[PDB]
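Here's the structure, in structure tokens; my notes come after.
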Amino acid sequence: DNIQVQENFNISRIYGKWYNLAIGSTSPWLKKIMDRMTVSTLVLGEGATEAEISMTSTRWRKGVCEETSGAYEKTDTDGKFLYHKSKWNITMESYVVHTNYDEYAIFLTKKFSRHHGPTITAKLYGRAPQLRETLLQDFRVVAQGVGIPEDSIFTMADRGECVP
Ligand code: NI
């Protein structure tokens, strides 16, 4: 199951703050800990170079509020990004599969392995912490569409944002 970006993807309009609201994955590990996950925040912006997109993600992982900063590279395909550190053995591609910029975005991430085929992870983001069931429904057909089982899709509890 091969993956297409949102048409006419407009990168400057994806910048700013988002809330992770729903998640699914083919990963077994994620399925066990997909419950214990709550609403996280993602900030996106222009990178150090023109060829990067900077990003910061803030989460509850057990006790601590984690603030994770990373940087993806743009590719030749608008709305498709790459994070690659070969030495660490890490290769992930993520795709903005659908977004209307000012309300929601749906990301699909492929994380690659030497030992099995990629983990496919789907994340739904809102510009607001609040869901809207009808979006959740579409998010499900998107995730199932790329092979994420009915189970393995979870909605996240909103427990607010956290300074670390
Ligand atoms: Ni290995």
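Numbering of chain A is taken from Swiss-Prot, so the residues present carry the numbers 27-190, in order.
In case you wondered, yes, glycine gets a Cβ from its N, Cα and C as well.
Quoted from Swiss-Prot for the published mutagenesis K111 to T: Impairs the reductase activity toward cytochrome c in the presence of NADPH; when associated with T-137 and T-149. Impairs the reductase activity toward oxidized collagen; when associated with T-137 and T-149. When secondary structure is read from DSSP and collapsed to three states, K111 (mutagenesis position) falls in the strand class.
Quoted from Swiss-Prot, the note on mutagenesis experiment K137 to T is: Impairs the reductase activity toward cytochrome c in the presence of NADPH; when associated with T-111 and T-149. Impairs the reductase activity toward oxidized collagen; when associated with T-111 and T-149. Spatially close to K137 (mutagenesis position) yet at least six residues away along the chain are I116, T117, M118, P144, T145, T147, judged by Cβ distances under 8 angstroms.
According to DSSP, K149 (mutagenesis position) sits within a strand segment. Under the heading of mutagenesis, Swiss-Prot lists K149 to T and annotates it as follows: Impairs the reductase activity toward cytochrome c in the presence of NADPH; when associated with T-111 and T-137. Impairs the reductase activity toward oxidized collagen; when associated with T-111 and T-137.
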Determine the minimum-neighbour residue: among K111, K149, listed as mutagenesis positions, which Cβ has the fewest other Cβ atoms within 10 angstroms? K111
May I ask for the distance between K111 (mutagenesis position) and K149 (mutagenesis position), taken between their Cα atoms and rounded to an integer number of Å? 22
